[PDB]
Amino acid sequence: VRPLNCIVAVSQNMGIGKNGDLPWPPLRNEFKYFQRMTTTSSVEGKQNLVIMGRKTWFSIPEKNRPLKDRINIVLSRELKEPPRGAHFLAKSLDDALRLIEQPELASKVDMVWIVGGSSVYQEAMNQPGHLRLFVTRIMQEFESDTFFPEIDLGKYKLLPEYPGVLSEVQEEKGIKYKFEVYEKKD
Ligand SMILES: NC(=O)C1=CN([C@@H]2O[C@H](COP(=O)(O)OP(=O)(O)OC[C@H]3O[C@@H](n4cnc5c(N)ncnc54)[C@H](OP(=O)(O)O)[C@@H]3O)[C@@H](O)[C@H]2O)C=CC1
Ligand SMILES: Nc1nc(N)c2nc(CN3c4ccc(O)cc4C=CC4=CCC=C[C@@H]43)cnc2n1
């Protein structure tokens, strides 16, 4: 729960969003990976937890909120109550991270996942300490208005393998993609 995980899908031009949606048509197999990695806790009786920005929360289809079988935290400086369906609201990333480390969640949270958007990735990546980046490389260019921060290879190590993550190039709807895991210690 102390390591922080970010998970993202990014185009060749580092794009992650366009007009409050994704730059590419729906990649349901890519979504299945997102679901699996964020939902699968390491121990029965604990749930994983997802943190996301307010725009990402409202852009997720209503029928799929909250992200099922995960504790959902939404970051907003303007909302005063958690959005309907969200488990917690936090006014800053540090407030959220401090909440998660409170003892009355000890038994109640396994892995922590940052799931977007651009804003939130940026802030998480500015932080000292142990960060993993679960990056899906969409091997194609797409017109985008929201983007993922630079991944400095002097700071992040590309893990050659990672448990439960397959390395082969995948394809759906003629769009190729592959799964990568990066790590920054300390
Ligand atoms: N893997 C992928 O490809 C993903 C792509 N996306 C893309 O991201 C795009 C949107 O990105 P972006 O513009 O960053 O919008 P965000 O997803 O970051 O959501 C915006 C909200 O984030 C809140 N927020 C961010 N940081 C903080 C903080 N430290 N404290 C409190 N609130 C915070 C802001 O609240 P307030 O305004 O009140 O300050 C803002 O309202 C979407 O179009 C989507 O397509 C999203 C998820 C995944
Ligand atoms: N690997 C990876 N990592 C992510 N963080 C990720 N996030 C999403 C976000 N997403 C989704 C998040 C959850 C969900 O059930 C469906 C979607 C589908 C469409 C979406 C449209 C616009 C904005 C957000 C929304 C979709 N795919 C993703 N894949």
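Heads up, chain A uses Swiss-Prot numbers, so what you see runs 2-187.
The way this entry was determined, per its header, is X-ray crystallography, 1.4 Å.
Placement of Cβ uses the backbone N, Cα and C atoms for every residue, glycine included.
Residues or ranges marked as domain 'DHFR' by Swiss-Prot on the basis of sequence analysis: 4-185. Per Swiss-Prot, NADP(+) binding site is recorded for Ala10, 16-22, 55-57, 77-79, 117-124, and the stated evidence type is experimental evidence. Annotation of the natural variant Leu23 to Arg in Swiss-Prot: In a form with an abnormally low affinity for methotrexate; the original residue is retained in the structure shown. Taken from Swiss-Prot, the feature substrate binding site covers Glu31, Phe32, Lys33, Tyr34, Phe35, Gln36, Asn65, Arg71. In Swiss-Prot, a natural variant is listed as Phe32 to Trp, annotated with the note In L-5178-Y cell line; methotrexate-resistant; requires 2 nucleotide substitutions.
Feature annotations (Swiss-Prot) mapped to structure.
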| residue | record | contacts (Cβ under 8 Å, 6+ apart) |
| --- | --- | --- |
| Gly18 | NADP(+) binding site | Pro24, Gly118, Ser119, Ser145, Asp146, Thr147, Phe148 |
| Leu23 | variant position | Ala10, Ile17 |
| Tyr34 | substrate binding site | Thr137, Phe180 |
| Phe35 | substrate binding site | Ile8, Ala10, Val116, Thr137 |
| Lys56 | NADP(+) binding site | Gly21, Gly118, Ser120 |
| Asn65 | substrate binding site | none |
| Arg71 | substrate binding site | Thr39, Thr40, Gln48, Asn49, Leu50, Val51, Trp114 |
| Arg78 | NADP(+) binding site | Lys92, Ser93 |
| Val121 | NADP(+) binding site | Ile52, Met53, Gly54, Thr57, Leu76, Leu94, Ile115 |
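With respect to Cβ neighbours within 10 Å, the binding-site residues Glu31, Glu124 differ, and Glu124 shows the lowest count. Residue environment of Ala10 (NADP(+) binding site) contains 23 other Cβ atoms, counted within 10 Å of its Cβ in all protein chains.
According to its DSSP assignment, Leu23 (variant position) is coil. Annotated pair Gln36 (substrate binding site) and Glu124 (NADP(+) binding site), C-alpha to C-alpha distance, rounded: 23 Å. For the substrate site, whose annotated binding residues are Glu31, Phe32, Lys33, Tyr34, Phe35, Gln36, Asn65, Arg71, the maximal Cα to Cα separation is 18 Å. Counting other C-beta atoms within 10 Å of each candidate's C-beta, the binding-site residues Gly21, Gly118 are led by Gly118. With respect to their backbone Cα atoms, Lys33 (substrate binding site) and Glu124 (NADP(+) binding site) stand 26 Å from each other. Around the Cβ of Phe32 (variant position), a 10 Å sphere holds 14 further Cβ atoms from the protein chains shown. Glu31 (substrate binding site) and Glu124 (NADP(+) binding site) have their C-alpha atoms 25 Å apart, to the nearest angstrom.
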